[PDB]
4 protein chains.
Amino acid sequence: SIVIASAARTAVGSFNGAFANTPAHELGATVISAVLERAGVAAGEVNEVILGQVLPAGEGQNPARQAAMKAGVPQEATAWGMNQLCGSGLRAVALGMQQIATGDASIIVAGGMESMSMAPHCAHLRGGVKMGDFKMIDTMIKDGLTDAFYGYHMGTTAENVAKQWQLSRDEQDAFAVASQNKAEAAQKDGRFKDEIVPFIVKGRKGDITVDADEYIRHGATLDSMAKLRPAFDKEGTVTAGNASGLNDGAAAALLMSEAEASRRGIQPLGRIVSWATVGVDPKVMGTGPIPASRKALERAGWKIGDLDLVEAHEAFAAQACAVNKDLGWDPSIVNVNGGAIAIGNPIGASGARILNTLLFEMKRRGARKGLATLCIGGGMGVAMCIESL
Amino acid sequence: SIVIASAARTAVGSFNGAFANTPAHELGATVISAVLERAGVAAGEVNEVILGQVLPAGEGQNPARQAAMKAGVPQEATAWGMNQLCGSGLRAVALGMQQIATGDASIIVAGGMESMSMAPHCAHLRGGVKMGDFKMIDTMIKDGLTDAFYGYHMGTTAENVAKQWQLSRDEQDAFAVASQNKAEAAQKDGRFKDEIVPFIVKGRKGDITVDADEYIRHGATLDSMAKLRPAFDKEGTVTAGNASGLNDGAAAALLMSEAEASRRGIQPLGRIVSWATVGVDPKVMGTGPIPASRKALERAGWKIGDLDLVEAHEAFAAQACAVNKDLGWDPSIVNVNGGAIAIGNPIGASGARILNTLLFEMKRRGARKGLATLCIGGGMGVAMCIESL
Amino acid sequence: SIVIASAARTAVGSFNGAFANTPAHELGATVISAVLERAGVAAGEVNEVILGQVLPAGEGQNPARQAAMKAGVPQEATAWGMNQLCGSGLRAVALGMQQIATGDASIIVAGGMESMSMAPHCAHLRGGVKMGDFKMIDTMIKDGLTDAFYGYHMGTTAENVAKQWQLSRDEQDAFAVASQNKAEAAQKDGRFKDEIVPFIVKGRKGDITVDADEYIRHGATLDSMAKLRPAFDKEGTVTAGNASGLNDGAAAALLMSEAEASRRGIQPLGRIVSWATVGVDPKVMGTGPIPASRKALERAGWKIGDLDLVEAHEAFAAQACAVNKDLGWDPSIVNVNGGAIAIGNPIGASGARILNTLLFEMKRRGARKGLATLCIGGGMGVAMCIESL
Amino acid sequence: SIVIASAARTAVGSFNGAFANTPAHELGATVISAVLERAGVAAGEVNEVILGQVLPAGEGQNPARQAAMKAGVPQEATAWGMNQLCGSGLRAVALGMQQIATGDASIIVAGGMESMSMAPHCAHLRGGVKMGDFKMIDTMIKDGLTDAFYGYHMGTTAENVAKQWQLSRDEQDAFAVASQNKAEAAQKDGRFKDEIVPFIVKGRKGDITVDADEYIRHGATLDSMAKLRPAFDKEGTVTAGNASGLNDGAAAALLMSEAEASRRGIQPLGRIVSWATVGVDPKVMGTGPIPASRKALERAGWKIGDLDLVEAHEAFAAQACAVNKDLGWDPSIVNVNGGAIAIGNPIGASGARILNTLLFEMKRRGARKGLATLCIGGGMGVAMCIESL
């Protein structure tokens, strides 16, 4: 029953880059109107905005409610954000279908948004420290990148699956360069032009327009790639090269009944045939998507070889390949235009982000079956099946 | 169709009182373990833990997840947090209901959690602070009570309702007195012994058992009530003891299909018949419960008559009164055992907390159709109709 | 030549005690007036104020000046601070002495002030930390109690002397209790009333007048002292019981020439016949007083044995004995009224605080030759010889 | 009978510029070795180091001791810092001169050093912040630039001298340009070569040698000053332009007896013939240089017109005029090589920065009498007289 009317994301910006001082709900707003106008639908009629956000400290009350009211959504709608780490971005889009598919609502916007750049450092000083140094905790490292279960960064969870699947530094770096090259090819030709909405960086030295993914490294050689030190495990494997950095962006989708889109002349971007989510051992968290995807395909009714296009989050090359190897889809059909390693993440958005890449790329090549999938810190994964109407 | 087999709520703590130094997820697990034990269900068979949480600042990746693990819920079940302010904790239950109702999960735990105590101060300190003074922001006040739509603390959006509803200082006081009598009474007669589930505050020179709501004051006399000068408006009428204060508390209810509960020989508290969330003019946020209720009642097919028991978020004297004056339910069945004023508030779990009381009162007095409803910052209501078997 | 006409000091306050919210220049100011009053010189005849202060962060431009002004010193006069750690309050009396000596001033008020309670926490936030955690530093510990060369605490340099001069846990505790008991006594016999000037802690609910050193323990048992665990070297011998506290307080002297004193018919507290400062190995910093006092005595022309009364700074019991055995004066003329371990240790003021004790017990019993000496972090010591007139 | 046998200064640095991350004492060290090695004196003969400094917060125990110990001054010699604001650097030379006069030392190294870039933000937190937001004070602004009595700026007191002395917006800007242009010439012709000592800013990606005052602006237009808006009082007369900025640096000079120099065969940069300091009205704080300069000259037995060369602090344009119109000397001989608006200032060190400039230009142009003078915040002033040998 449930279709994706419209789809949009901002361009993804570098850490402390273009959007360094741009608040998440602001990037949220932009994309909220974007999917409004591209479905041809008026915020007047939006029932609820569901935004995944991971790092919300300091942005004031309920940043879902701000991004919506800003982008025109009237007061009679409702707004709530949510968090599943990387999954947030896509799971919102699942959550949103469950609203229409239960009679509980007619029309929803969903996705996520994220300013890793605007994340505050923090301290609980209600008691007041009478004597001693204290740590100013960086919520982006803490709430965003740090396993609450072992003590190490995500980067180690990668190393445990590296050693597990025995993914060598030569192969891992090979994966990286591919994703840089792919995404740089994809960029030059306007293969991202469709889904992107420009964002207007309100300024004072003038206004400056952003409609390019500033994280893709042009010319990225297998050698520049091989001159790196392992960013975590000092003779482990994971480097900056073959691992996503820290970024900002948003991405959303307007959902409605197949019967409703029909009434309005809207030519949907797809229809959500199924979604799933599963949990695993936090030490090896990147193995989320394997169980996650296959749950989806049981619910969707498809077999793995039915898939025309995959967009599987390359959080870290190591786990990216772990998903690829084990599942065994046609590798040349995953991240055709590039993975996270090259475009970045912005966590809270990373899933609606790749949903955008997926969808517009289905639309443009007559692919009919696709699936977005991502891994999760804590040890989980999410998946979604999209079949084009 | 879907029922609530069990529930449990921690006793609600005072601000920087009994749970002063306690991480909400650790209150979380306690409530989770509880709903299981009582109802007879084993950790493994839980699919997912959906938890409301407004001030997760600094706590670590997916705190819902951290609660989950700590209560025994296996590495496979999923967990996520979400936010719609005070309405998070009831709304989380509806989102639990929808997991069952669509084809996605057998057994969900839904609730909410909140440690107003551990809430940090913070500043954005990435691009450095070149030169000048800067502010450390209180995230409890920033992200919890400061509607980032006008400038001021919730307290005067309460004033904004009194103003039109002319609710004189003596009626605002007389509300509190009543609630504080009704609540303290309830407890004395033992009525919170059912809902609550003891928690352990793990001190150094000994452990501490908490299962008494420390916020409840005694001998609630109109006399003391009427001398607190206007807290929020320097020429106002909503005061600290007639606006719900800052509190710590977790609370939750276990969910499964009605057939599943019987298959499991588990004596449900009641059945989730309908729910509702609606928007209203943000300035006058307190009125959420007015439009939400109708819808819920309408969806349930009940007119107010059929309600034998009700709970409405006593956020303020200013907003709770108008609500009963508008909808026109009979007061004699609303917050019988007490409301936010006397019990406490605690954002992320308030809605879940009032879930518990309603259900446990329903059992031990013979109401068949209870309803709960809440106001939300930014202009929102959330509503649920409950039928017992 | 140059002589001390009058003196005063405040009570010494405990850490976050009677002066917790009382800025140091406020304490210094009372002292300035006192020494003015007590001599019969008018605030307007003061040429310059010299005040050692070690923790001045947060306080404002030249707090020395602030005190001078609040005490009523004309703005035609000058005021500056200096920092030689513990020796500050006494070097200051010497620099003051130099002013008059060379004939570039006539009437100096000199001493020191400190508020260890009022120290702030800080961090250099201009460049900003792009990501990861930074510490908020205690300026008190950092700038006030810690050697930057070998990087350990000022407490550790006590373990050095402890190990090196072979002082038992017992005999250090003995010293501590001796110091307690002596002070305690001198308090009850009223021997501090003369040196001490009251201070009015202004209060929202009422003034409080502080007139007694509140750090001194009454009936302190050896048992109490002997059960504390070693405060720095967890495998050591120094503790919080035989180590001076963290204290607030000020103290000062009014200097002029001997000739000028006579014109005014002032009966001075004694004559500065010499001073000195030396350096020693930073690791055992407590040792300063050895060659300092040597230097000072030789400059004066005095055989150690000619001393009638001595004050030596008890940084820790460890250096205090070390200073004693090595120099060898009869310990029955040393710290006749207790020492820093009992009375307190307001860093900047300490060197003036002992000078006061010395000056007042000197006169009270009519001693001809006296010596004050302190030990200093970054391996130094300062000593001045006073003779009565 | 006391002389300056050499001097040296680092290049003065831009705020957050060349030295943005150099601990002040590191700059001191360089200056120390420098004066030793330009005089034929070995660090081991140094008796004491006396270094002015206003913003040491965060820098750990006694920064001036760290400076001396890095420079190799023996641990047997002593060290202290001091704070009479802008006067610090020069007063320090005068105190160093005092120590020798009285026969308490043979060789002092005295001057100043400052690092406004490494000044920290801070707040007082032992009390306990119960709730609500709070400030993080900038110690530089709070502790270096703000008159503690009226609570405005050092730039606002500058507006006072404007009205009271009648200096138009355009009258002052031209003076500022004059300075800049005087200073751009002097640099180019290498007139700063003698005094400046290169400092190596040890760098992870290579070392970098700073050997030129980077604050100076080439091709200074009178326009670009005149363009500037009032920065201390919305509708005032002062601007960020005709006012001195914020800077890092250090400077010092080595002192000894005249006959001592004689033995050693040292051709001395000059002879201290006298000095003085005074206080003036705190609101016209910049008017300090007036009576100090006078009382200096009178002490030296000199007429203002006997002076061959003059260096007067350009803390602002406004005082600079005020001081020149009052004292009444040939302004052709004032700051002959530019002044502090263009060379920047760096409070603690300023005083010796001009001393260096005075001694070296006196030498190169064969001047036989000189004068150094600077205005002090809080309401003071220090001037010293030099006569060449």
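Each position is counted from 1, following the chain as shown.
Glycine residues also receive a Cβ, built from the backbone N, Cα and C atoms like all the rest.
According to Swiss-Prot, the mutagenesis experiment D:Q61 to A (Swiss-Prot position 64) carries the annotation: Slightly lower activity. Long-range neighbours of D:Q61 (mutagenesis position) (same chain, six or more residues apart, CB within less than 8 Å of its CB): none. In the three-state DSSP scheme, D:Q61 (mutagenesis position) falls into the coil class.
In this view, D:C86 (mutagenesis position) is surrounded by 34 other Cβ atoms within 10 Å of its Cβ, with every protein chain counted. Mutagenesis annotation in Swiss-Prot: D:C86 to A (Swiss-Prot position 89), described as Loss of activity; the structure shown retains the original residue.
The active site, acyl-thioester intermediate feature in Swiss-Prot is assigned to D:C86.
Counting only residues at least six positions away in the same chain, the Cβ atoms of D:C86, D:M285, D:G286, D:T287, D:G288, D:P289, D:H313, D:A315, D:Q319, D:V323, D:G381 sit under 8 Å from the Cβ of D:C375 (mutagenesis position). When secondary structure is read from DSSP and collapsed to three states, D:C375 (mutagenesis position) falls in the strand class. As a published mutagenesis entry, D:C375 to G (Swiss-Prot position 378) appears in Swiss-Prot alongside the note: Loss of activity.
Positions annotated as active site, proton acceptor by Swiss-Prot: D:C375.
Using a Cβ-Cβ cut-off of under 8 Å to chain C, the mutagenesis positions D:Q61, D:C86, D:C375 reduce to D:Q61.
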